[PDB]
Amino acid sequence: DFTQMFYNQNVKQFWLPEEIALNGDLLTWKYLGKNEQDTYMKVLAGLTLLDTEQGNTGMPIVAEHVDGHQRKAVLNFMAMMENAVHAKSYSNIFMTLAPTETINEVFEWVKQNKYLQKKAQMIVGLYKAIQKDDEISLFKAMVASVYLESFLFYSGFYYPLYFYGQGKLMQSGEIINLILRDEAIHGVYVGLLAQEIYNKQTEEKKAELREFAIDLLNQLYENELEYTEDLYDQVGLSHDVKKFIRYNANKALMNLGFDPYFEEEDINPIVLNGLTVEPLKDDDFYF
Amino acid sequence: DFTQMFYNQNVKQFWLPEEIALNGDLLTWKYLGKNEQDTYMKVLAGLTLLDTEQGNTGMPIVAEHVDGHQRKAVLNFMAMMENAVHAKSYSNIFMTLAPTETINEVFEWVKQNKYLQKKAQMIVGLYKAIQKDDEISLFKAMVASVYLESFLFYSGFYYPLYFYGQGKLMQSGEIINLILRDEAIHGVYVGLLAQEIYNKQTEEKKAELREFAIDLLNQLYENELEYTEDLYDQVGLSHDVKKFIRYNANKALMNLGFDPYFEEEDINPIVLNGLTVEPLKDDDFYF
Amino acid sequence: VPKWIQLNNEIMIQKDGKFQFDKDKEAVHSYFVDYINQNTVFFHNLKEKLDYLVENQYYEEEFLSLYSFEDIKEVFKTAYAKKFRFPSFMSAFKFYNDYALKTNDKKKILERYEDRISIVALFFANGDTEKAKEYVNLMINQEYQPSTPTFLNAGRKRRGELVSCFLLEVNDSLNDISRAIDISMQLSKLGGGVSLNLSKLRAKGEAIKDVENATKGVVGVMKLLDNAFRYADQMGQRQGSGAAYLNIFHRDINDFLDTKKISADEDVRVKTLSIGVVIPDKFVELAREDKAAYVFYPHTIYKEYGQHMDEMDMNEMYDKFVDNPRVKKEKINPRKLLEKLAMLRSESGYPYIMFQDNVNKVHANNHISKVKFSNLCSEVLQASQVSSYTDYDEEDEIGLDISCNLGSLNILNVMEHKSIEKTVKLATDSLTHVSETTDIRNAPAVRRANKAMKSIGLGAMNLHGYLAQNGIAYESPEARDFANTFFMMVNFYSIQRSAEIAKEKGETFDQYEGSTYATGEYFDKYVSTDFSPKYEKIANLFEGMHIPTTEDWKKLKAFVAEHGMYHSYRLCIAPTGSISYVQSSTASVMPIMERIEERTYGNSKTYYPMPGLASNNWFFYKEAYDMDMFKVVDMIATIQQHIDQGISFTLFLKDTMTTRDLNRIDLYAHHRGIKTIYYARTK
Amino acid sequence: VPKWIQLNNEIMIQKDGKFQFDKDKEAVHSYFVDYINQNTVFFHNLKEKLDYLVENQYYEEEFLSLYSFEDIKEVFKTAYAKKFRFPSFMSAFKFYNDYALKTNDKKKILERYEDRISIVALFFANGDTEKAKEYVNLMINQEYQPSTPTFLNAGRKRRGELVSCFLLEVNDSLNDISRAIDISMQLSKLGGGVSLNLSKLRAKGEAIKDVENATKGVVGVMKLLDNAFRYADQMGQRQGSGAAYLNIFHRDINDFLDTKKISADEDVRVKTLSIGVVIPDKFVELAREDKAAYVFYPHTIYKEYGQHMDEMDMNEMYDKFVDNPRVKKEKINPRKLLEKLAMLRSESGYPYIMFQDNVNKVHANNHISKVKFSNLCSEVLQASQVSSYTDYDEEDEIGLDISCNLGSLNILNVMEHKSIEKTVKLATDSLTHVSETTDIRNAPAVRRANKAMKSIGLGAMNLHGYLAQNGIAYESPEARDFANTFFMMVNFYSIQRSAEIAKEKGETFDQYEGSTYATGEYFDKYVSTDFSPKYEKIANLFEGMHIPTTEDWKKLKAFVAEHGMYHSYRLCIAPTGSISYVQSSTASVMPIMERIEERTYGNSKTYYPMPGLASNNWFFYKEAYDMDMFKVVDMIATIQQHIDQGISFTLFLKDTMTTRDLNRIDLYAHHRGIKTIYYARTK
Ligand SMILES: Nc1ncnc2c1ncn2[C@@H]1O[C@H](COP(=O)(O)OP(=O)(O)OP(=O)(O)O)[C@@H](O)[C@H]1O
Ligand SMILES: Cc1cn([C@H]2C[C@H](O)[C@@H](COP(=O)(O)OP(=O)(O)OP(=O)(O)O)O2)c(=O)[nH]c1=O
Ligand SMILES: Cc1cn([C@H]2C[C@H](O)[C@@H](COP(=O)(O)OP(=O)(O)OP(=O)(O)O)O2)c(=O)[nH]c1=O
Ligand SMILES: [Mg+2]
Ligand SMILES: [Mg+2]
Ligand SMILES: [Mn+2]
Ligand SMILES: [Mn+2]
Ligand SMILES: [Mn+2]
Ligand SMILES: [Mn+2]
């Protein structure tokens, strides 16, 4: 009942980072403190890693196991967006704002950062555990994918949105909003596929799947807290970002057909502001 | 040396089925004989069936085994074009020209056809034989992929190009020309990835891979001749189609860095109408 | 944000449900009082100002020296006696940002509107103080507007050429192509638009010195011309503009049109070169009958007949070319070519369409030559003779290249003052002076044709503004009736002034004896038909003015037979792009594109309502895109029957109109006598 | 596959671990017997063949009319008496595919090697039968090879010019730029390569008629010239090739160099125009000291001093330009510019490098002018004077352009026949005849300079071939000793022949009296130094040949002082690429690129071993990429000390070499007196 409308929405949202000129951010970037620039680079690098694996591994593997040519076409399109559009856009931003050495250093930093490695290990592990014709392993990977789309990106998205909302780094911010617009529909779509599998189960099996989903969310959440503190303490925003990731965790659960898990909190209003030819006939020659 | 350049060329060639209005083809379709309509339907179904294998297996399997983030992104983009753009385009052409019952029957016939099946299963067999961390099996699959993209499609493309060059079925011919333009670049790109593997091999292993490629080409070519007579004798075109197959076989070989196998021939003119910095150290100035 | 911009932006702020049109008078008043009066260089008296301007290489002293300073002072006082006030902000802004003389640092205003008008009048009078005062009254009343080149450059030492329209014939040879490139660069350097006829160049795949498949066709020459026009960009402020015209029966016609396709390869794309197509009646006849047509290789025709293909009558020579084996031709679909033209005009607005038989069936100088192509604005239609540029040390055979200096009557102001005759005659005198004072040092054919033909172009503007400010629909029959009567009177008085000038100077234009003016064939319709208004409402607009009758036209015909005609061409209706703002008039005889014109200058946006726009006449200011293009064609054809040259005719198309609608509009224009079609503008 | 091609491909098939070199003789014999004899038209006698060729518009009848048919028959018998046999398949293939006259349909062969040689000799002799026989003996012995234009076109009615290298000075004006474009197109239409000096054009951002920032710089003119050369691409048979030269101190040097960057935008990128840089010793001195350098705006210098920047001595005027406030200049990093040149040459092989002070420290005609730029092959170094092309109807100030007709001595054949003197004198006579019979009627400066300076280029080829076939390493001191002696003898005999021609005709070249030949300063090193071989092995190579001594050079100096010189310039070693196969020789004086050349002709691949290649001389046929470029520079400098013009010097680089190695090679060449560097070829 939904794939065709998602197909149409995905293809009509098609974009390339080159459509957005980035030289306009040069001055507002120059004006940020060293702490702010550091957090910003690292945040986008963490996002780049997530999209790299979502494009290389997550979306293609889910596409392989989901039945139906139209469902596969949507998932293939989403995969392309992840690595050919989203992951690449971050390099466009980096190449504009930062010198090569700072770019090299931040990519080295992703490799050695323990929270980023842990979250990649956990998510990619679940993708690679999918067994052919085994719907339960597929469900588990789809939960992981929804958590990546609708929860994990948001510790990263906070900062570009926070600046956009203050009228700073607005070209980079425009790119990020386009990425976010895509991930929102990706999270909903994968969520609907996960619910299909969940709804086939006995009540006993469903109870176990909810346990899996909640245990996984909590494990990812605890790691994301440490990641958030590590990045945002130097810019004074860790508590604010934490509220934002809890907000988005609830959206991820809802995409999976589950009740919200965290209590509602006031999000920084700045971040909220950050959001023809026809032939000639014979009679045409007479008047 | 080449992936970013191909990335650029691929994304700038992006298109959607909806861009070409198909209904005006009915004004020339109605004037074709039964044999012409039959051949066109059968050719179209042949292309559709082969392209589906490439979208579901060929491109995604190569993307899976190739190392490199940028290569995986380009390959993902190509897989997207197969599944999201090409497949929808072929379906659109069919739905415009034939009623539902006729489409189902043509696909039943072509699905049972000996020559179409022989080539489809030969290609798919090589994709299924790729082994993790074995570059020889990957190379063999890449050869199969290049043969599909740059050679096997062309016994089929001949007919739409033949009409397109005569002013018949111009809307569907425009679509086919866009598809063909994508397959050409797909073949060249996968060809470069195959040459990379080939160049890493010993001289004895190279000679062995050359023998593999020529042997495979021979098997496919002999089946193409039979496929060609089966479809084109009823419309009197087989002689010219055979010249077009050999010409495209030579292009496929050149994509794989190999010499042409067949002597140069002229093509039907109607189809043609359709178609290390280092710094000076203050001592370099003294001798 | 300046105060005047704030006041002007209040136009769109609707109060009581209606636009605040009165804010424009306030906007212009504030603009003046706060910018212009402040930034105007102060001089104690006219003598000091004139001495400063002449000394600092601003004003040429040649024209000023012809008058005693008392005469110059009297002319300047005459200019200021009117107390002229710009009625809207846009007019004054345009004048003081484009035409007002500014210091070399571009920080101060040396010229007011009155000073510029007085300088232009003194330049025109050529020593005649009373003539200068008449010119001052004509321009200060805004009855006549000299073209942008003449108006801006007149009397200026740094001034460029007062003529801005140039047409060049290119002969089929490397020497001629090189000379054409050189002349195009030379004329663009002067700031004038250059139009070239490429129909004589042999098609791609023709032999050079019995070597076959050597010629590159008209597209290689077009690439050369595009690069030449790009190089001579006139400081880059206004990019070099050139137009290439090709006959539809030329072999390279398809490649000629493919240069304007967006999908075209970059090695074939011609970015800076406008393209026009010349369509004889034979092509329209072939497309109407759906017959298969042929495009000919020009050099084969030239070898077979010793004359160029575009020098022959295609309606008489097409069958002979087809039946002649020695003539090389390839088959085309005329209807497919027409559809391709419509598609190209929809996509890019190109090419310009010239209906050769419509132009030449009323051409008065067919004896000199037929009109083979048009200019960059598509309204210049004159006989041209190709030049023979030979090798170095060999004498060149200089032909005739077309050029005309432009002027526009303000229809609203000419009708309000009831001064059609006097305004037309003064404009003709000023255009003649500009023509006589022009000497092009690197365009031998242009200079020779200027000396021999004495061609001038007297256009008109504010037709739609005048009609709307008088309760007349542009598409209505009354609008066409007024246009017929007014332009008949304009033609009558321009012919009378040309004959009077010929009588006073004792000379006619070269080869006048063979023209239709000399034989009287020109005056047949005027001596046989009465062009007085057929509607009482229109006839009342001409009250107080004498409308020439058949007897008056008979007298004028006899007078011309006695004394001849000084100008081979007198009337052409150019677009009149930016000078219309200064005159507060609608552009040319076209209908207005928008009721209120929104434009962004600097970082502040400005609104320009159509002159005289108000609630009462809001409905009469119908936009062109909302108009029936058939009625626009009817109006232009009504005007065109009294214009000896062409009329820049832009087609205003809605996005929903198919290529068939554009083809039908072109076919109706050809049927109705339309000579050229300028642009296909889509909303 | 052709039988001869199969025989040739057997060359690479190793037998006993050795290449089957004898298979090439079988390949050539099979090629002849199976294709050439079959496709050679049959004529009963020579009289019938000559009549058929003259009547059918194949030969020019005028030059053949100077001989009685008895003399023509004697000359043809002399050519045929030799029974010349091509030693390899590639020689005969190249001759019969490029130079052998073929029927208008290119189906049959009308000329053999003997026929072409006889026709060329009869054209050279200009009515002298004994001289024609001498020319026939020279060419059939392959001691002298006329340049490809002369060899191909001599005696042919439908022929291009026999001179194919032209150098054009461009003055800083629109008239001069347009004339330069026209002349370039006219000369490329003739098949000759055109080199243009753009150093007198003002840089980007200069004022045009006291309006600042109006100039597009040399890059806009470069785009114009590139399009002009693309258009006049020799009827498509050979794409128009042109070269642009800019002094390194020109402000547009960085933009000029950026036109050859691969990443360059298509708008700025120039595709078919070769670029060379003229580097004065001042730039090298600045880069050596790492001092900040300045690039100057040429028009500011011209206004301040009244002369062009490239017309002045940079080594003396650089400090004055830097200290002059009225001269505009831009700070640059000279070492960064050098490294940019090295990287651009590594990536694309451009630009050509002309060391201006190396050229002019030995230039014999500095009184006429300094040498400012080179040709498209970088071996032409002559004084030029810029022309002043004015407006139409004004008189043009025609200057001096550069053009020389080329011929190559076959070093191996000349040394085997011990005929340096006779071969050099006969080649000088033939080149003088070619220059005298040349008249370009669309390049006034070229025609005037050809008539006034009488410049010829006598080159040499087969230096590496001759050395390898004599067991001498190209990089050895013995090879340099032989080159020194041989080219000293060549220069001596060319000077003697020029003096003899001046005495016979009683006329020297224009402004000879001011040349170093007239004052005797040219002969200083020859009268003070000895150039006889210092190695007994090399001295033996010259046995039977008189090596001019210091006394001989003193006598020649006295003879020149008494009679003068006919040629302003005599010797230039052009690349000589296509005709090297026919001569069976190594190209120019450069070392061989590859021992066996693999070519593709159609679908058949042909194998060409280096002429004379064998097992016993394999080691001496060392490839250029494996040689030390310092030793190649030493060889070229040894040769260049006896050449009045330049030597086309290609650098052969390995892919491992950095830009620093290329810069070091360039700096060593500048140190060693190299004048120009042609190409940076990487393996
Ligand atoms: N709309 C306008 N167009 C042209 N000039 C104007 C305009 N408005 C003002 N000026 C110039 O600015 C001067 C001052 O304008 P302002 O309306 O204040 O004048 P004033 O003292 O009321 O009398 P007057 O209208 O006779 O000048 C005017 O004399 C005229 O020179
Ligand atoms: C020289 C040249 C000419 N042309 C075109 C431009 C001219 O319109 C056309 C004629 O060239 P011309 O300059 O007139 O050549 P030609 O007069 O010597 O030869 P012919 O008498 O046979 O015409 O050829 C090219 O396309 N490329 C070229 O290189
Ligand atoms: C006309 C023109 C010239 N130029 C350049 C090319 C010439 O080398 C240079 C001089 O042009 P000129 O033809 O010499 O112009 P000019 O002589 O009237 O001006 P001036 O007195 O300053 O010499 O300007 C352009 O770049 N673009 C142009 O449109
Ligand atoms: Mg000609
Ligand atoms: Mg000048
Ligand atoms: Mn993403
Ligand atoms: Mn996603
Ligand atoms: Mn496909
Ligand atoms: Mn494909």
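In order, the residues displayed for chain D correspond to 6-688 in Swiss-Prot numbering, which applies throughout.
Recorded method is electron microscopy, 2.9 Å.
Placement of Cβ uses the backbone N, Cα and C atoms for every residue, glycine included.
Straight from Swiss-Prot, the features:
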type     : residues                                                                                                                                   : note
ACT_SITE : D:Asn380                                                                                                                                   : active site, proton acceptor
ACT_SITE : D:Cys382                                                                                                                                   : active site, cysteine radical intermediate
ACT_SITE : D:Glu384                                                                                                                                   : active site, proton acceptor
BINDING  : D:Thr153, D:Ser169, D:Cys170, D:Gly198, D:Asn380, D:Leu381, D:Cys382, D:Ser383, D:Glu384, D:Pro580, D:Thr581, D:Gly582, D:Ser583, D:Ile584 : substrate binding site
MUTAGEN  : D:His255 to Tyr                                                                                                                            : In ts-A 73; temperature-sensitive lethal mutation
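Here the features listed in Swiss-Prot are placed on the structure.
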residue: D:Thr153; record: substrate binding site; contacts (Cβ under 8 Å, 6+ apart): D:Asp103, D:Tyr104, D:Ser169, D:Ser583, D:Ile584
residue: D:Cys170; record: substrate binding site; contacts (Cβ under 8 Å, 6+ apart): D:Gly197, D:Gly198, D:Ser200, D:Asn380, D:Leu381, D:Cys382, D:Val385, D:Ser408, D:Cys409, D:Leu411, D:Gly462, D:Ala579
residue: D:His255; record: mutagenesis position; contacts (Cβ under 8 Å, 6+ apart): D:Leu203, D:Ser204, D:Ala208, D:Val223, D:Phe261, D:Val300, D:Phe301, D:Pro303, D:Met314
residue: D:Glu384; record: active site, proton acceptor; contacts (Cβ under 8 Å, 6+ apart): D:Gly462, D:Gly464, D:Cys577, D:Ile578, D:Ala579, D:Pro580, D:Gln650, D:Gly651, D:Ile652, D:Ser653, D:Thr681, D:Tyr683
residue: D:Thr581; record: substrate binding site; contacts (Cβ under 8 Å, 6+ apart): D:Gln150, D:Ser152, D:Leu411, D:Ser413, D:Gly464, D:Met466, D:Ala592, D:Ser593
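Within 10 Å of the C-beta of the residue listed as 'active site, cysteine radical intermediate' there are 27 other C-beta atoms, taking all protein chains into account. For the substrate site, whose binding residues are given in the record as D:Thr153, D:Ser169, D:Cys170, D:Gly198, D:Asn380, D:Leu381, D:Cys382, D:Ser383, D:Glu384, D:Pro580, D:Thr581, D:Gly582, D:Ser583, D:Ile584, the maximum C-alpha distance rounds to 19 Å. Most buried of the recorded positions D:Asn380, D:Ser583, judged by other Cβ atoms within 10 Å, is D:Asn380. According to its DSSP assignment, D:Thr581 (substrate binding site) is coil. D:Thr153 (substrate binding site) carries a helical DSSP state (H, G or I). D:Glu384 (active site, proton acceptor) carries neither a helix nor a strand DSSP state and counts as coil.
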